[PDB]
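Heads up: the structure comes next, in structure tokens.
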Number of protein chains: 4
Amino acid sequence: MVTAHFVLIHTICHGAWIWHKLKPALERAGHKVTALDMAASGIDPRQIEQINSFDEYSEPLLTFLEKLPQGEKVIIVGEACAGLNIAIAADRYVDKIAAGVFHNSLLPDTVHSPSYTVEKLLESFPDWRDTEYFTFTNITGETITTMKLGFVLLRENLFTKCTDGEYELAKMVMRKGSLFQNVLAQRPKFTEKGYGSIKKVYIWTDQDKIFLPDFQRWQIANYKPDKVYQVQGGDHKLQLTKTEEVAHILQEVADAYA
Amino acid sequence: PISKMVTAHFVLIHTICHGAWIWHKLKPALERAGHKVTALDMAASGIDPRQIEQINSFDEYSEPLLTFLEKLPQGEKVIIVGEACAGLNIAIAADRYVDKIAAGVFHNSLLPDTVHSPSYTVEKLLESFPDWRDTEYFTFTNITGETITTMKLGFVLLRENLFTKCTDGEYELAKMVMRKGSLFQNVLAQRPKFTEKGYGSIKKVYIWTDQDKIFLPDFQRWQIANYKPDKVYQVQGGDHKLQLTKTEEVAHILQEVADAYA
Amino acid sequence: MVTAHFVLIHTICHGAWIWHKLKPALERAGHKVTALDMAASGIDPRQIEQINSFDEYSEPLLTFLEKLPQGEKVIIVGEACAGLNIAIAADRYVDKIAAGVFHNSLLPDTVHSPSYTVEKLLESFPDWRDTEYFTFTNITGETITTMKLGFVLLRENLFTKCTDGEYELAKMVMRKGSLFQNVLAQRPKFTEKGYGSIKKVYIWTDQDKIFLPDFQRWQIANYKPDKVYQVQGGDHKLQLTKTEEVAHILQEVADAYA
Amino acid sequence: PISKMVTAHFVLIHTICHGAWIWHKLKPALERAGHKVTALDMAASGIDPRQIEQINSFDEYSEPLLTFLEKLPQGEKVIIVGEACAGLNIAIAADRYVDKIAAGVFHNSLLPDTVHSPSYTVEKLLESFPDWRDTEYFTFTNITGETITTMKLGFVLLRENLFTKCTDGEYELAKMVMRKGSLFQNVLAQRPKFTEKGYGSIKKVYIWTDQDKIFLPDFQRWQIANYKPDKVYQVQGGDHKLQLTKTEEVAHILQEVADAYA
């Protein structure tokens, strides 16, 4: 049983709180767990209008990795859009990373633009139902779109099978967020030597009602992970609906990549 | 003979450092019963964007509740449930909006009175529970030059004294969203006493457990004696966060409060 | 000759740079001088859209005073709108302040709202010529108006008699700024015990082409300073056009209030 | 026989840590002569809103110049005057917009060549002037994992080595608006050499003074020998900031550059 240090990264609009059931499950097995709020997410004091790119949004992860003591390596687990924070972080700190785990997540590649899987997601799931959109101009003049996720979308598409206490928690702490899609479209592609070299484990469920089966299967086909684990049932938030299954897969990842 | 069942609009108020999130289990339980439930973040709490150093008094901290009550429709009344330091939010709200309040429910909460300074039950709480263990304190200077003490609750105090019997997912949640907070105790000491007409007139239900490891039995009993509640409900077992360890029990007590007052 | 520690505070849109001629003149006389960039001003990295009130904008001054060693007192010199930063700071740190000096500045009082002298200024000088205006919503939902000062306004009204090198410097480092007028209108009035008790010296010139003679005379009449010094000629930026005169008056203030 | 006087469009480029502001005396002097003058802040310099830790190479740092040249009208050419490290901005710009550049003027500046790595004159500068006295250094990791060294220039180095003979108002100004900066030296070392067709083809005028106390006489003379300028103007006296201590003299030299090349 290898014991590992996992860094859990929530998706846009959410915060470290979505890992509140998975963090103690992992700790029951002796793992070290760090759950971070990205900029303007969870209780991070910055507002989304001051964040200018997805790399800036990743700052809490990059600062953490910047400070990781020499010779320590982590397994970064990212849910939904956090696959982009894993790719950004892996290009900067490749040697600090034992493996990246994508949990019903975007799986960026090295061959297309950084926005490519965001484009495919939006093609697959174009209607975000009652989500509201806003814009602001970032410091270099680009128009950034933010969203405030709609509660029907939260109930039916993200937290489909979650407990009412979990769905209510989500409405009480959800924040605005942004794909920074147009800034990712202008971003240099992820490198082979950094992100391209990381070990990559893809966890998913075909009962996900927002990262739909055909988009997740397109992703796997588009850039084959080292391992794909498919959990039966649950929903998009497997760290809430299938917490022990996810904890079990991550023990297999710690065993395989330490 | 005649029995009555009533649906009510509850407004749930967290204590300093916390947010609307500690009510995430009690809010669905009450809605199961058909009640309307509002859970508000007070200033600089939960995901409220303000920082505590921009807040200058416990009144200023109460703004989300006051705004909410200002907006209530003509003839709508609510029952305000406040946990721990939120009894001061109930007293501040009651002196501004007495006719919009059907009852105040104090849930392992400070029970201010009208006879003493607004800071009086805070002094007694601290005499009772002077050591906040690994809690860290800070200070800032407010808009009129008062030194305000803020605190970052320590994780052992969180585990052992506030969330004693809560599950690990609930304790882990608390650590992920807890904010700085302040008692504003010295500015409460300079504050006009709560009025009789406002706060003194409100119905007051006191819910508590003698297993609470931070608002301790001798303090809670002193408050009940100091300012007799219209009704007291002691819940056996649980811990300070009865809305997490005794959610159904608190929801059923709150149904009785609605039947009686709403 | 008393030697004093002066804290110089620029007006909105400007930064510590407007004191670049007055700071060495004061230092030639043995004074300690601190020139601060307020939030989102000079080279301060914050952008104006993240600042939510004039009290927040005053943070560099309040942090400085927060840290002033016990028993030290300063003379805060504020130009144009910086009279509001002196009043905000004096209510929080009255005992740290030997005197407030208003240099062609707003002179807030205790009897009216904090926005009252801003209203009178705008009544006196309603047209800011080629200045541009923008708005953003602050974190509590108020609409904040920002301005980017127009260069004709800069040349003719603010830097009227200044050297071309000084006017060119102003265009190279000017930033956006805000009066936060509507938040000042909702702000508790300045207190008697803090701001009301400070010694107050008013320096002005009747050749000021933006804080016009009748507004400055209305201010003096509205809340009589302990001392009024009137410099002949120059323009609105007396610390550039009459630097030695200003340095001389401030030596008299150090002598009188230490 | 026939004499020629020409008005030109000069684009003035500050060195790392500085901004458009060090040109505040030379810009009016040139406009006195009827020239059009643009002085740009490069990324994270002057009042540019970007922070240096978001910039990943000296090319990325040069974006304001590149954007400006992209926007120049068809047939407009400019003379780029760069001080100290800005000779690298001139070389980066010239390999993208050679036909918009009438001449590059290196003003107590790095004079990159096409034969060696882009980092070569930066290595020679540091061999020549290894001790930056009270300058503080920091590091951050860029977008592909390179460690970038940034510096906050020390005030004694500012006073004695960069602004030696400048007035106190100019030295005080520098302290009030100086930013962090970076040579990006290791990323320049990995960079493709400047091309012959672009940068190699540009006219190059080298202005310098042997009284410069940071770009020292032996370094400046080595650069002139290393990559012969089309014209050299040595200004007697002054200091590193000749656009402040010899503004009129630099403006008159720049009139000669316009007469010759614009």
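Each residue's number is its place along the chain shown, starting with 1.
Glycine residues also receive a Cβ, built from the backbone N, Cα and C atoms like all the rest.
The active site, proton donor/acceptor feature in Swiss-Prot is assigned to B:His240; the stated evidence is a curator's inference. Taking the Cβ of B:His240 (mutagenesis position) as centre and 10 Å as the limit, one finds 26 other Cβ atoms among all the protein chains shown.
Other C-beta atoms found within 10 angstroms of the C-beta of B:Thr15 (mutagenesis position) number 26, with every protein chain shown included. For the published mutagenesis B:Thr15 to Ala (Swiss-Prot position 11), Swiss-Prot gives the following note: 95% decrease in catalytic activity.
Here the residue is the original one, while Swiss-Prot reports the published mutagenesis B:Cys85 to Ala (Swiss-Prot position 81) with the comment No change in catalytic activity and substrate affinity. In sequence order, B:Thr15, B:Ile16, B:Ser109, B:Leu110, B:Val122, B:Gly181, B:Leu183 are the residues of the chain that are 6 or more apart from B:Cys85 (mutagenesis position) and have a CB within less than 8 Å of its CB. B:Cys85 (mutagenesis position) carries neither a helix nor a strand DSSP state and counts as coil.
Under DSSP, B:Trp132 (mutagenesis position) is assigned to coil, being neither helix nor strand in the three-state scheme. Annotation for B:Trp132 (mutagenesis position): same-chain Cβ neighbours under 8 Å, separated by at least 6 residues, are B:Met151, B:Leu153, B:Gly154, B:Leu157. Swiss-Prot gives this note for the published mutagenesis B:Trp132 to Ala (Swiss-Prot position 128): Slightly reduced affinity and catalytic activity toward acetone cyanohydrin but increased efficiency on mandelonitrile. Acquired ability to use 4-hydroxymandelonitrile as substrate.
Record note (Swiss-Prot) on the mutagenesis of B:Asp212 to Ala (Swiss-Prot position 208): 80% decrease in catalytic activity. Non-local neighbourhood of B:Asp212 (mutagenesis position): B:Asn108, B:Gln220, B:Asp239, B:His240, each in the same chain, at least six residues away, with C-beta under 8 Å from its C-beta.
A mutagenesis experiment is reported in Swiss-Prot for this position, B:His240 to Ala (Swiss-Prot position 236), and the note states: Loss of catalytic activity.
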